[PDB]
Amino acid sequence: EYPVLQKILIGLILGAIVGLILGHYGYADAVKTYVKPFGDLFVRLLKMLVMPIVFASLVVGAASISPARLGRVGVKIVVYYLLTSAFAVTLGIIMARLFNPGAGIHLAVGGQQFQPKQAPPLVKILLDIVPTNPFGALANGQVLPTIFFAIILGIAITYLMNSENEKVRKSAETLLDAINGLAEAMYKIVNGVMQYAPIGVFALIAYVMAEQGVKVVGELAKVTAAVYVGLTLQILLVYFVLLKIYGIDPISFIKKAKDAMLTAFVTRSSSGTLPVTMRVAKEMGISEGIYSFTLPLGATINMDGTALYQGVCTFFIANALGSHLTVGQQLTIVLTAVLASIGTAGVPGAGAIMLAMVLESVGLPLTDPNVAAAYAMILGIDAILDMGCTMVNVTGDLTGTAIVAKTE
Amino acid sequence: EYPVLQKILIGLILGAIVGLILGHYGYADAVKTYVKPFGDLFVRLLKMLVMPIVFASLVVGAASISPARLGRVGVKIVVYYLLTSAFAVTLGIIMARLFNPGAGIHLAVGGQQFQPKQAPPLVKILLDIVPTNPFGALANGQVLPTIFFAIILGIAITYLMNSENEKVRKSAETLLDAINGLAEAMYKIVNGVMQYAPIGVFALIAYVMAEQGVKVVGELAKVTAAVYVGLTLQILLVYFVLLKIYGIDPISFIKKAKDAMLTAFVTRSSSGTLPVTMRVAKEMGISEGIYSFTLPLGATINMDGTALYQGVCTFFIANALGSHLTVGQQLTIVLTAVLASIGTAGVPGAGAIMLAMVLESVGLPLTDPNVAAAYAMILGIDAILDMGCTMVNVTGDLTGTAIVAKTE
Amino acid sequence: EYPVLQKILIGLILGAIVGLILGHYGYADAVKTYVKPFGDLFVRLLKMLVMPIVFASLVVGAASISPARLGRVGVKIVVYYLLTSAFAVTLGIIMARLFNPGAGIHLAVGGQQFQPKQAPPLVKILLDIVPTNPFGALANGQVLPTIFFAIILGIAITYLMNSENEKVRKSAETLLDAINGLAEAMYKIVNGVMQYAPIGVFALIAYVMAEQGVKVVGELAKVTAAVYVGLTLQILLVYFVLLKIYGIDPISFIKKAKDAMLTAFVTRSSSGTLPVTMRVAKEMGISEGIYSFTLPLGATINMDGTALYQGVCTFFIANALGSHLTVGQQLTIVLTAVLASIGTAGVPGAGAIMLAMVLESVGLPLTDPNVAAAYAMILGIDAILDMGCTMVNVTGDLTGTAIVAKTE
Ligand code: NA
Ligand code: NA
Ligand code: NA
Ligand code: NA
Ligand code: NA
Ligand code: NA
């Protein structure tokens, strides 16, 4: 009964309110063991679909479109992601100079020391896109390796269509069809799961708001507005603009990508929302050849919301220390935060961890007694900021897919 | 050459005798490194099939039957399992008061202390039925998560059959067919494996009897009879009765579920026997829609033999301590042992571990110096008792599937 | 553009030269972080294919040929592998007495002590060929377990073809076709990957030669010639001979198995080359029923090049110690080195580790201060020797497959 897009908004609005209230009275623990579980069941159900829906769609997608086309689509969507994320940091910086988060704040040092996670070599990360066992990739998460194999297999099935043989052309057809069976079936699942969305959505915000809502005060409130205001400007000033320029009606784009944006925001998992954001890509009629490759790739490479969040935070820490950053250091943030964004995982609260990487680049390590005491303040309202960070991450992926879809 | 059902009985009877004899002369180690290996090869071969045969059968099964039907089947078979297991504990208690195992026994304390394995929250166990990656489920055991996904995919394929599109209805057909190919192929395997059954069966009892046969004396003999007598009464007084009531000839039910019962008994793995017990379900002509869902689920939820074993043992320990249990404590065993049974894994010697959980509930922890010295006595003949525990576990799953099958 | 077989030879010859030169000037580290990566990308791409290409080909292969035929093929190819490997050790010994590697050498003791890796029981290794979860096998490497399941499934699909039912015979067809789709697609991939071969090949030798080329002097040179000369005699004196005897033109056999031999040599992974060596088996028109089963099995069981390498080395260590081995000890090497060869993994530098196993059997453990200081000399030029060891390993697998193919 009832529309689904309506039910979510109710769950979201009524959820955010049931949370803030329960938590203000200290029931933050009662909400965690009682309400949250439902929000988790929603997440689990979505993660469930990611592997099959991604793999099966791309084999059909890579088999669908031209091998050179897919290659062009790739060069375009990568150019887009880089230019978006780079603009998102600079949009965050301009929000961190506009507002002043942690301007006249002095913090209690020594409270908590943080541990630096040593990053692996770029080379190793790149060669690890090519998986040594496809079955293993699928078996345990691993979206990007799967992306690689799927496209390869996709293109392989195509070349088996042109073969002179009858028995080869038939077996290739059969494989493709069954794989497409899975694909089609997976999108049908996302509908039924989207039915439990309102209940899940209610719970998910009920938890976040009860756990970190009441901490959104003082300088922590100012940084929160700084991020959200910026994010808002990323949508209006970057998406709504690039969409108009390319001849896509921005308003009916928001209408079609509503379920994706809200799942993203609530769930906090850029990757966990992927089956919803992939459906929404089918909804506005984009070709499987394009969205099937862009959305899963961008789900990891493209994070505007995260890049921006890292911008405003690198400025929060700097202001809390009392020393300002140079004209050239702000430009050194832009370039590092992009790299950090790309790096950030499609999972909740993964941007905050990556934030450290962009903190060394300016000149304020995370081991520094006081820096670490300021970074703990941010970490305390991180799930509040994360919801924003994720929504903008996802929007950017649809936007990019759309723009690249229209040009072809 | 020769019939298979005949060969097993020979292997079983001649195996049990070759074992008892070899072991009485201290060759318990000679049997383990020489004879057992063959019994293991039989187990490995059966485990081999479980994943494919379960998954592929349920996708076809869930796709076969009505979504509401499958749902009704579920409510019925769950009601059945609970009422069986609850009756099985009370049947065990009445066997533990009838016989008195460890009545006037005083044990050498301090011999061995046992370590309590802290259980996870019920919530966590329930949300973990919904897998976050189907490929992962399959990849590493995980029967229940697979059950969930398979049904979901099954129902998804069905809704793709009714689609207006031609290319969708065809791809959905193709997937289903191939998946069914696997299913059909897996049952054919179980035949060939059942051919090695006699050799395996011979070895498997040869080991159990040589390793723990000679320990079946004294108070350990009395508890052994107590369990077996009870188990026997579970079959005659609960299955043979509930089968007559529902209009199923009990005798030709035992005739058809012979291979399942014997594999179960010998193997000691409720789960490892699953491909045999699934074939036997096909043998008596039950629909894939029903047995495909009941048998794998009940293979973990339903354990009458284990529930009973836990009943008679909670009384063995209590009598060895010298203090009797209250009228209300016996009722507190019924309710805990059911929960423990459900909990017990479809693997050999897993009931004994769970026994601890039902031991705390009455008031005699497993850390208590002497309790633990009595529980070590039971553990010493556990594989003897386990064979019984498993057979009755499995019978109950077929029985339930049968009864639910007849009503529809 | 350009032929592929020509490009490789250029990469190989020009690669070996760019390596030796760069390394002689100490750029061994510059080659490792700059050039090698490309050689790795080539390896990754090949490993990628192994699982799918092996599995899918054998299901179709086992389904293709007679169950008794496949069984005969097995007995023949096993007899062949054993007799080859046994002849390869004796051919190495005769090379180690012909040349005298480490005759008058006295080494600096105490430099490096090595750690013995305790081997598992033969029984455990044999029962572990039968996998307890096929999906797991595939999921993580595990070629032999996959081999077992694939054949079983293959034979199962066949028996489903003869069924009286229509819906069974169709579903069995569908499965087989799709699985064959994968198979066919995988061979098409190996072509495209073989296109990157020259670049990879260039880099791969560029690294090996820069890293261990300059160490190929003195007594280390003499043992190197001893191995290579022997290997050469294994090809001419064992393959070219057994091929003529069975009516196969040796020269156009080398022409067809060129890509396999060179990938093998460069890559150093007997297993990593398997998709190339499997294609080359298709190239000379052998049946999927035969090569699909022989090549992956022999890829682990059959290692002539490794067996020989172990022969000449067991003599190098013995001569460096100063005590000669008995007539009967040389015969005790033959029998142990075969077992060690079979044991050696289809991965780079795995023969050297196994060498230890055949070192205990004569009477000179690897823990012995000085033995271990001599074994470290060998380990230093091991990748040089490994390239030879691998090529001959692979050749032997094609040879055997060919000979068994002709007899049928
Ligand atoms: Na994203
Ligand atoms: Na990212
Ligand atoms: Na059971
Ligand atoms: Na259980
Ligand atoms: Na080999
Ligand atoms: Na080997």
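Here chain C follows Swiss-Prot, giving residues 9-416 in order.
In case you wondered, yes, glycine gets a Cβ from its N, Cα and C as well.
DSSP gives C:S65 (mutagenesis position) a helix state. For C:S65 to V, Swiss-Prot lists a mutagenesis experiment annotated as follows: Strongly decreased chloride conductance.
With a cut-off of 8 Å between CB atoms and residues at least 6 apart in sequence, the same chain places C:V216, C:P356, C:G357, C:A391, C:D394, C:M395, C:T398 near C:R276 (mutagenesis position), listed in sequence order. Annotation of the published mutagenesis C:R276 to S in Swiss-Prot: Increased rate of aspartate transport; when associated with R-395; the original residue is retained in the structure shown.
What Swiss-Prot records for C:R276, C:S277, C:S278, C:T314, C:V355, C:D394, C:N401 is L-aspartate binding site, and it gives experimental evidence as the kind of evidence. Sequence-distant neighbours of C:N401 (L-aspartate binding site) (same chain, six or more apart, CB under 8 Å from its CB) are C:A272, C:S278, C:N310, C:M311, C:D312, C:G313, C:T314, listed in sequence order.
Annotation source Swiss-Prot lists Na(+) 1 binding site at C:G306, C:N310, C:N401, C:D405. Sequence-distant contacts of C:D405 (mutagenesis position), defined as residues of its own chain at least six apart whose C-beta falls under 8 angstroms from its C-beta, comprise C:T285, C:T302, C:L303, C:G306, C:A307, C:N310.
The Na(+) 2 binding site feature in Swiss-Prot is assigned to C:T308, C:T352. Counting every protein chain shown, 27 other Cβ atoms lie within 10 Å of the Cβ of C:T352 (Na(+) 2 binding site).
Here the Cβ of C:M311 (mutagenesis position) has 35 other Cβ atoms within 10 Å, regardless of which shown protein chain they belong to. For the mutagenesis of C:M311 to A, Swiss-Prot gives this note: Decreased dependence of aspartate binding on Na(+) concentration. The structure shown keeps the original residue.
C:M395 (mutagenesis position) has a Cβ environment of 21 other Cβ atoms inside 10 Å. Among the mutagenesis experiments that Swiss-Prot reports, C:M395 to R is described with the note: Increased rate of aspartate transport; when associated with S-276.
The note that Swiss-Prot attaches to the published mutagenesis C:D405 to N is: Strongly decreased affinity for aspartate.
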Among C:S278, C:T314, the most crowded of the binding-site residues [Cβ within 10 Å]: C:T314
Residue pair C:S65 (mutagenesis position), C:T308 (Na(+) 2 binding site) - Cα distance, angstrom, rounded: 18
Same-chain residues at least 6 apart in sequence whose Cβ lies under 8 Å from C:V355 (L-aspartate binding site): C:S277, C:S278, C:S279, C:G280
Cβ-Cβ neighbours of C:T308 (Na(+) 2 binding site) (radius 10 Å): 20
Cβ-Cβ neighbours of C:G306 (Na(+) 1 binding site) (radius 10 Å): 28
Maximal Cα-Cα distance (Å) across residues annotated as binding L-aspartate, namely C:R276, C:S277, C:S278, C:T314, C:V355, C:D394, C:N401: 12
DSSP three-state assignment (helix, strand or coil) for C:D394 (L-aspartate binding site): helix
Of C:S65, C:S277, C:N310 (the recorded positions), the residue whose Cβ has the fewest other Cβ atoms within 10 Å: C:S277
Residues close to Na(+) 1 site centre defined by C:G306, C:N310, C:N401, C:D405, Cβ within 8 Å: C:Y89, C:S278, C:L303, C:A307, C:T308, C:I309, C:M311, C:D312, C:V402, C:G404, C:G408
In three-state DSSP terms, the structure that C:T314 (L-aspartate binding site) belongs to: helix
